[PDB]
Amino acid sequence: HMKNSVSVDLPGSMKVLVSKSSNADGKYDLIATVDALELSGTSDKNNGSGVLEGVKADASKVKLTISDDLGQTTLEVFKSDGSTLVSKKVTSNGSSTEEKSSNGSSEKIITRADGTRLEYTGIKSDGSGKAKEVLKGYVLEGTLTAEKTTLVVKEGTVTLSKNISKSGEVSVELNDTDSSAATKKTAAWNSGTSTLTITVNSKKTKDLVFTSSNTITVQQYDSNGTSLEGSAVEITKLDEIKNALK
């Protein structure tokens with residue numbers, strides 16, 4: 001594998017072998033095996049960071065780039081002339097983003113460290129596409145535009161929209177076509193508290209909190225809409241989101 005070497009753990013359970021000492025040019029040798037393909041390179045650092053390359057049996061070019069502080073790996077596959085990416089996987093702090101492009105359409109899967117996922121399919125040149133968020137216990141469906149991702153839950157005449165900016169910032173909104181002004185839902189979003197407060201007939205009815213853990217909780221107000229009551233309950237299934245929208 002490599003004489004006089006040490007092994008270094010990388011993000012995404014990868015490993016690289018680095019020579020214990022440098023060559024006459026001061027550089028260190030790097031060897032890694034990624035899904036059975038051996039990649040090799042050299043680096044002017046001694047810690048496992050740098051660039052390694054290999055070629056698949058179908059002549060595709062593979063490059064692994066390990067950031068200077070070992071915090072991130074980028075694994076790229078190119079067509080045989082090296083000029084066109086076919087796939088790119090970036091992993092850091094237990095999260096991965098995998099992109100593949102072909103025929104003017106792209107796919108992107110973000111796997112979060114908690115196991116939840118954001119999945120984009122059929123991304124077009126204007127930045128639009130289809131979107132899915134895979135949460136613990138339920139899936140949200142929606143769309144992607146150049147502006148934002150919008151995941152939608154509909155219940156009766158109510159539509160709940162969870163928006164995710166390109167930065168990953170979450171905001172939420174509600175629409176309701178209800179013709180009865182006594183039962184129509186409206187809602188206000190508070191970014192500082194990550195809370196959507198729903199109102200019906202001039203009374204706040206519930207707070208939906210969109211947590212840093214990619215969960216949703218719901219807590220009701222009292223019968224006057226002027227104090228919260230009970231304790232917040234974590235939602236675990238799609239039909240529980242819909243119940244909160246009734």
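All residue numbers here begin at 1 and follow the chain in the order shown.
Recorded method for this deposit: X-ray crystallography, 1.4 Å.
Heads up, the Cβ atoms here are built off N, Cα and C, so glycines get one too.
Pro11 (variant position) carries a helical DSSP state (H, G or I). Sequence-distant contacts of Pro11 (variant position), defined by Cβ-Cβ distance under 8 angstroms and a gap of at least six in the same chain, are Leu70, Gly71, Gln72, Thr73, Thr91, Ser92, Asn93, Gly94. As a natural variant entry, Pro11 to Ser (Swiss-Prot position 35) appears in Swiss-Prot alongside the note: In strain: CA7.
Natural sequence variation is annotated in Swiss-Prot for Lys15 to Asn (Swiss-Prot position 39), with the remark: In strain: PBre and 21343WI.
According to Swiss-Prot, the natural variant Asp35 to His (Swiss-Prot position 59) carries the annotation: In strain: 42373NY3. Within its own chain, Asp35 (variant position) has no residue 6 or more apart in sequence whose C-beta sits under 8 angstroms from its own. In the three-state DSSP scheme, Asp35 (variant position) falls into the coil class.
In Swiss-Prot, a natural variant is listed as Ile66 to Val (Swiss-Prot position 90), annotated with the note In strain: CA8. Annotation note: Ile66 (variant position) sits in a strand segment as assigned by DSSP. Around the Cβ of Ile66 (variant position), the same chain contributes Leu10, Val16, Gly48, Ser49, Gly50, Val51, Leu52, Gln72, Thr73, each under 8 angstroms and 6 or more positions distant in sequence.
Here the residue is the original one, while Swiss-Prot reports the natural variant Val90 to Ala (Swiss-Prot position 114) with the comment In strain: PBre. The Cβ of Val90 (variant position) has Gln72, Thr73, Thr74, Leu75, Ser96, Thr97 as same-chain neighbours under 8 Å, each 6 or more residues away in sequence.
Here the Cβ of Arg117 (variant position) has 17 other Cβ atoms within 10 Å, regardless of which shown protein chain they belong to. The natural variant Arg117 to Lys (Swiss-Prot position 144) is recorded by Swiss-Prot, whose note states: In strain: 21343WI.
Every protein chain shown contributes to the tally, and the Cβ of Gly122 (variant position) ends up with 12 other Cβ atoms within 10 Å. Quoted from Swiss-Prot, the note on natural variant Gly122 to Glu (Swiss-Prot position 149) is: In strain: PBre and 42373NY3.
Counting only residues at least six positions away in the same chain, the Cβ atoms of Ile235, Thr236, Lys237, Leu238 sit under 8 Å from the Cβ of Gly137 (variant position). In Swiss-Prot, a published natural variant is listed as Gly137 to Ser (Swiss-Prot position 164), annotated In strain: PBre.
Variant annotation in Swiss-Prot: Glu169 to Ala (Swiss-Prot position 196), described as In strain: CA8 and 21343WI; the structure shown retains the original residue. The 10 Å shell around the Cβ of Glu169 (variant position) contains 10 further Cβ atoms across the protein chains shown. Under DSSP, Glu169 (variant position) is assigned to coil, being neither helix nor strand in the three-state scheme.
Same-chain residues at least 6 positions away in sequence with a Cβ under 8 Å from that of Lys15 (variant position) are, in sequence order, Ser7, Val8, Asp9, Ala32.
A gap of 15 Å separates the Cα atoms of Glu169 (variant position) and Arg117 (variant position).
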